[PDB]
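Asks: The structure under discussion is supplied below as structure tokens; questions concerning it will follow.
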Amino acid sequence: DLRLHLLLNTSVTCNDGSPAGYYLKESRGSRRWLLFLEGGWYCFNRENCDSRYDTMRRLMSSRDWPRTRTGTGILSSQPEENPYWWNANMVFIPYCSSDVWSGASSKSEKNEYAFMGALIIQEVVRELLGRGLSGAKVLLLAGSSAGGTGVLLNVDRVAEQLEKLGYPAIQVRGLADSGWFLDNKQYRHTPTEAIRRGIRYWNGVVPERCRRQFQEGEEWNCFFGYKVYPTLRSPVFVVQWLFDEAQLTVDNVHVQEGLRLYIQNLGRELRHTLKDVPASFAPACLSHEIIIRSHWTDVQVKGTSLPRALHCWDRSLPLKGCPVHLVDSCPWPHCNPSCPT
Ligand SMILES: COc1ccc(CNC(=O)[C@@H]2CCCO2)cc1
């Protein structure tokens, strides 16, 4: 069980003004810290956010959160479930800002909702330092779906924050799961308009080198992995199914020659954007998310599991028998026999 702590700085809030927070399970014999960002889409205007508040309120408010949560997958403390980091200090950060972890805007008389995802990450890091993070050797910032995009937008800011506070020995790294999307043509028209409306609504913030490349009005580009990743300085491992279900939903895909070619070309383009990503894991499967799933140990690429590939990454920071770049070449979902059923 990880235990809930609401933030001590109560001006850092979920959408509705209630305090944000984190779940923690300490491991006093370990100098490794894992901070996981939850996902869950986003909202981009008043009417859209009001609908979310009616039926997805735990993603907008801490008022109903439970006092504990079970750690699963990479957050499990059991060696049989988590061969990678079972002895680490475990942190789960709930997503209650609906801004893909980018916002830095308070509620006020002109704003019905607060969007403070980027500040929530900073405040969690600051309060953990007094609970033992000051002694860390590695801080791994991990996240799934919207949280995986949030890793890409925030890992370098966390590195900078710890450096400016006087902790230069803590190595900050990122793990982005199912957060790597393509702004491609759809199979059928109903696109990027939602994320363009949202960044304005949230006052969203993107990494500094990427904002300087794309410049004003075009910062929405930095929410797409293949465009922001080359600008990052911290080490980042990318996990992405080649046929991701949230990608295909937005593409209006639910088999004739036209659809076959469409699907095969999506997998080829995805494989192409990962070619110069040295630490990555990308199986040829139709699925979404993996790292906090209990059976995340099961899938393999070229005979290597995801927990093994992450261990090889730790060692690298080429190794005989212990690879770190694992991308499937076969062109159709579930051409890899280890795909989840
Ligand atoms: C075809 O164009 C798209 C395909 C997939 C998505 C899904 N991803 C998101 O909506 C957010 C914003 C960007 C990163 O995550 C969005 C547009």
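Chain A is numbered as in Swiss-Prot; the shown residues are, in order, 88-277, 287-350, 356-418, 428-451.
Heads up, the Cβ atoms here are built off N, Cα and C, so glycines get one too.
Annotation source Swiss-Prot lists active site, charge relay system at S232, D340, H389, citing experimental evidence. Experimental mutagenesis is annotated in Swiss-Prot for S232 to A, with the remark: Abolishes enzyme activity. Unable to mediate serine depalmitoleoylation of WNT proteins.
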Asks: Express the distance between the Cα positions of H389 (active site, charge relay system) and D340 (active site, charge relay system) as a whole number of Å.
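Replies: Computed Cα spacing between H389 (active site, charge relay system) and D340 (active site, charge relay system) is 6 Å.
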Asks: Distance between the Cα atoms of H350 and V356, in Å as an integer, please; the 5 residues between them are unmodelled.
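Replies: With 5 residues missing, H350 and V356 have Cα atoms 10 Å apart.
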Asks: Just need one number: Cα of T277 to Cα of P287, in Å, whole number, across 9 unmodelled residues.
Replies: 9
Asks: For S232 (mutagenesis position) and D340 (active site, charge relay system), determine the Cα separation and express it in whole Å.
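Replies: Counting only the Cα atoms, the answer is 10 Å.
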Asks: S232 (mutagenesis position) has how many other Cβ neighbours within 10 Å of its own Cβ?
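Replies: Around the Cβ of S232 (mutagenesis position), 23 other Cβ atoms lie within 10 Å.
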Asks: What are the non-local neighbours of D340 (active site, charge relay system), defined as same-chain residues 6+ apart in sequence with CB under 8 A from its CB?
Replies: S265, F268, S388, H389
Asks: Enter the number of other CB atoms within 10 angstroms of the CB of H389 (active site, charge relay system).
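Replies: The answer is 18.
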